[PDB]
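Here the structure comes first, spelled out in structure tokens, and everything after it is commentary.
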Amino acid sequence: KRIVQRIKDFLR
């Protein structure tokens, strides 16, 4: 499960 999408998307 890749959670990187949650961070990369969390930022502006």
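In order, the residues displayed for chain A correspond to 151-162 in Swiss-Prot numbering, which applies throughout.
Just so it is clear, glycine is given a Cβ too, placed from its N, Cα and C backbone atoms.
Mutagenesis annotation in Swiss-Prot: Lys151 to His, described as Reduced antimicrobial activity against M.luteus; the structure shown retains the original residue. Long-range neighbours of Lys151 (mutagenesis position) (same chain, six or more residues apart, CB within less than 8 Å of its CB): none.
Record note (Swiss-Prot) on the mutagenesis of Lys151 to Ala: Loss of antimicrobial activity against M.luteus.
DSSP gives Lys151 (mutagenesis position) a coil state; it is part of no helix or strand. Recorded in Swiss-Prot as a mutagenesis result, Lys151 to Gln carries the remark: Loss of antimicrobial activity against M.luteus.
Quoted from Swiss-Prot for the published mutagenesis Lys151 to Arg: No impact on antimicrobial activity against M.luteus.
Under its mutagenesis entries, Swiss-Prot includes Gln155 to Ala with the note: No impact on antimicrobial activity against M.luteus. Every protein chain considered, the tally of other Cβ atoms within 10 Å of the Cβ of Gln155 (mutagenesis position) stands at 9.
According to DSSP, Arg156 (mutagenesis position) sits within a helical segment. Around the Cβ of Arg156 (mutagenesis position), 8 further Cβ atoms fall within 10 Å across all displayed protein chains. Annotation of the mutagenesis experiment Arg156 to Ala in Swiss-Prot: Impacts oligomerization. Loss of antimicrobial activity.
The number of other Cβ atoms within 10 Å of the Cβ belonging to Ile157 (mutagenesis position), over all protein chains shown, comes to 8. Swiss-Prot documents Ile157 to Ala as a published mutagenesis change and attaches the note Loss of antimicrobial activity against M.luteus.
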